[PDB]
2 protein chains.
Amino acid sequence: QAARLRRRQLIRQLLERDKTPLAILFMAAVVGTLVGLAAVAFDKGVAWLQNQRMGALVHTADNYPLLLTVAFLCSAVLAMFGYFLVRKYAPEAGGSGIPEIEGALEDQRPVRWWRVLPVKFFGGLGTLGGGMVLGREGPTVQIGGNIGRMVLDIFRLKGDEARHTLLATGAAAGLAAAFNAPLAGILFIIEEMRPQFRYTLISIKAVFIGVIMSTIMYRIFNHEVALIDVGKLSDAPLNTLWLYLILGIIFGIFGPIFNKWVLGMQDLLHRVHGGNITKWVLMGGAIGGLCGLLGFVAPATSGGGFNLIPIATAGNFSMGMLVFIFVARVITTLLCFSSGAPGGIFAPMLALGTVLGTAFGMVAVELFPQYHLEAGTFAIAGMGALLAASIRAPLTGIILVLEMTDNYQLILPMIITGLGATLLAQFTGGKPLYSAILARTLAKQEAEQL
Amino acid sequence: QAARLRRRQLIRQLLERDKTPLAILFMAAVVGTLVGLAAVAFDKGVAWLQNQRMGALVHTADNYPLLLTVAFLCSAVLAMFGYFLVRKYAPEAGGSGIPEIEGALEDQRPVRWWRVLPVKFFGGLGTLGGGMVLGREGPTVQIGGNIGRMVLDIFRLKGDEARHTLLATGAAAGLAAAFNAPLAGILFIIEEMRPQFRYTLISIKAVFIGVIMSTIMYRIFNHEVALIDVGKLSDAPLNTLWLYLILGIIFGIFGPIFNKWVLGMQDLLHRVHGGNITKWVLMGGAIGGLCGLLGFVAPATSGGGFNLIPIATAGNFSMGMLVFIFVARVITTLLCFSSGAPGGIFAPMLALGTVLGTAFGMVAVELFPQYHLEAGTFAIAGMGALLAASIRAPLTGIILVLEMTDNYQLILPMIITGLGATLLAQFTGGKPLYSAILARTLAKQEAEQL
């Protein structure tokens, strides 16, 4: 009966497949409407502190000394307000938010919306609005997971089913509304987010419904908008593909290395505030300010990244400038994330990738003039190549780019790259940056209950 | 230690995540090169029997009586040769091939490439080349799974890991090269194909490598080609979205109903050959011929579907003609699939969807002239809407369309439809057509070992 019994199960299971209680759906449908209706508010707000912080630089646009200082001041002030809410009211909403919600799907590091919501919301609203090199996924994904179980508790639903689900959708609807990438939002909650070592109980269809409602919300407000807009680029002939493997490899070897820095520098930053709820808040206002300053002198180095970059570059920067920008951001990016302020490195890793990808093309363009190349295609190929080597979630990367870049012509080179970026990132022993961070924020949670 | 032990595991697991033995990869890399190099050969061949079967209709293009008969004759002959190889040498390669490979991932209905390969290959090469309303995924996906374990056995690899994997990739690389849809190929092997009631042991990254190599093969041969080509259509403003829900609902209620027919008519077809390895082969040559005839008089009703349809329609058919075509194909489609000849209903369900979707638009166009609508967008919305309600695998449907239609502008309406197509397809109690077929081909395998 070992073999002949499985059948009696499957057949009862197959013909019973796709089980989703109408309440989990109608509910995920709500998590989406809110998680999304949240990001639109968050976003439009972070975009307002940038409008104001930029409005004060034309009021005093007479003398550079004052200007170059109010700049540093506004960002430093906001970064403060930020690191504060995090350090005092909920040290959980510091950093990204994915590695955390990602744990909550394994049932650990529970979710306390009652705090994290208004914290992460205003905290990040501070850091991002400051003009720091932080992406806005972290906040939305977390605020999302939270807006998730918040409604799980307000309507008190039972089972692991409705718990794991209503959370995941809040997260997908999160990432989705952060980039207006519904497809990328979903594929994320099932290649990354979700618990990876044992069957899950998340209902895809519930996630879907979430993602849509969230995406609809984004469309409702941000009418006729595209975060990144590059036209259509050249095509990528077969006799060119290999070049994208080479690039994938480079992203591969670099991917892990970057992790060591991002990961190992949130240490060489803990040895400057030691946990001091203020020395920390001051250190933050410091780098936060540094950004506001860079925001005026050489903006290529500050900013949430794509705020102009993937575009201004997928077309025309001097080889050197690229290199500068790359390194410049490599720092500022770590500096802001590693410190521990609200906001993720998802976005800024898109920028870095785009810049590094461009640079590669730059070179390939002049070495094989027999190919008639446009550096751009290499910028798009390597846009999510860093995600692929660092947080190691290619599919979500590939679809996410295609989602907001719209050049399916390059779908092949895009994979060829991102795929080799996960290989050379394994044979060099790297780790899913988002997990390696859970491990840390978990093993250092274990040796603290003794 | 209940709670505090899980941690000691995860942390050992997290930091150990992404385990893939270099041999499984290098191997999947081979399954892809072959599974793909197989479809290109299969395809180009099925396209040749259509060139020849069409070459004989210009040799005798004088008199309609002879013409209208050699037409029926060639198809009837080929369909014969087809149902034969299936009935005599391997009754496993009859029907699609997905419900079967889909079982092999649960470990049942084992795979015997030594037979099924040359059978499904030439068998379908017969049926499809005949011009029957059968898609070419079935054959490739199966021939793929088979080319899969074939190399698992030729190189004899161990574990459930390398078995489940090398199979799945052969399948993904299958679907992938069948539509030149790498992304759809992958998302399929993880929303459908794969065992759904317990953690799997398939290595995504292995699948990836397969899909690519397969897709590269397709590009290697079919240079500058697109199976379906519709330009860019109008955009889909917010004040229009709901219309696509309505459509999703309709696809929802219809989805299951169709299943009952496809499913319940492979019965009202068994009562005409009773298992007779010849009455069957004759019944086949019959409907197979019927197609060759329709292939000349009203082609909208025969053919693998998109062979002109999703295009000639995503633009201009009379409301009625659509209706005709819809019903006409509804039959011919079942008739060919249900009979039990090699070839799937994946493709033909795209056609039906496109026709039904068009029809919906047709109507919506003239009812809300306040919207400035193009029926087309509704054709694309509902292209994979049948897949969504019938085989109930939306994500694979949505990406598959976008993959070969290239209108991301409609990504929202595409989901809004396909999503509502799985809801109204649950609240009406339908089942994953691909599973319901495994159940059947499994429970009738159990009551045959007594």
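So for chain A, numbering is Swiss-Prot's, and the shown residues are 12-461, in order.
The deposited model was determined using X-ray crystallography, 3.5 Å.
Cβ atoms here come from the backbone N, Cα and C positions, even for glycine.
Experimental mutagenesis is annotated in Swiss-Prot for A:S107 to A, with the remark: Uncouples chloride transport from proton transport. Under a cutoff of 8 A between CB atoms, and with a sequence separation of 6+ in the same chain, the neighbours of A:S107 (mutagenesis position) are A:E148, A:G149, A:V152, A:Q153, A:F348, A:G354, A:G355, A:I356, A:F357, A:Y445, A:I448. According to DSSP, A:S107 (mutagenesis position) sits in a coil region rather than a helix or strand.
Among the features that Swiss-Prot reports, chloride binding site is placed at A:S107, A:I356, A:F357, A:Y445, with the record citing experimental evidence. A:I356 (chloride binding site) has a Cβ environment of 30 other Cβ atoms inside 10 Å.
Recorded in Swiss-Prot as a mutagenesis result, A:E148 to A or Q carries the remark: Abolishes proton transport, but permits the transit of chloride ions. Abolishes gating, permitting continuous rapid transit of chloride ions; when associated with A-445. The Cβ neighbour count for A:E148 (mutagenesis position), using a 10 Å radius over every protein chain in view, is 26.
DSSP gives A:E203 (mutagenesis position) a coil state; it is part of no helix or strand. In sequence order, A:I109, A:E113, A:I402, A:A404, A:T407, A:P443, A:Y445 are the residues of the chain that are 6 or more apart from A:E203 (mutagenesis position) and have a CB within less than 8 Å of its CB. Looking at Swiss-Prot, the entry for mutagenesis of A:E203 to C, I, L or V says: Abolishes proton and chloride transport.
For the mutagenesis result A:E203 to D or H, the note given in Swiss-Prot is No effect on proton and chloride transport.
Record note (Swiss-Prot) on the mutagenesis of A:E203 to K or R: Decreased proton and chloride transport.
According to Swiss-Prot, the mutagenesis experiment A:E203 to A, G, Q, S or T carries the annotation: Abolishes proton transport, and reduces chloride transport.
A:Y445 (mutagenesis position) has a Cβ environment of 23 other Cβ atoms inside 10 Å. According to Swiss-Prot, the experimentally introduced change A:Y445 to L is described as follows: Alters stoichiometry of proton/chloride exchange.
Among the mutagenesis experiments that Swiss-Prot reports, A:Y445 to A is described with the note: Abolishes gating, permitting continuous rapid transit of chloride ions; when associated with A-148. Mapped onto three states, the DSSP output places A:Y445 (mutagenesis position) in helix.
Swiss-Prot gives this note for the published mutagenesis A:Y445 to F or W: No effect.
Residue annotation for chloride gives A:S107, A:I356, A:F357, A:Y445. The furthest Cα pair among them is separated by 10 Å. Cβ contacts within 10 Å of A:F357 (chloride binding site), excluding its own Cβ and spanning all protein chains shown: 31. A:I356 (chloride binding site) falls outside any helix or strand according to DSSP and counts as coil. Annotated chloride site A:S107, A:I356, A:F357, A:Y445; additional same-chain residues within 8 Å of its Cβ mean position, judged by their own Cβ, are A:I109, A:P110, A:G146, A:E148, A:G149, A:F348, A:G355, A:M360, A:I402, A:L444.
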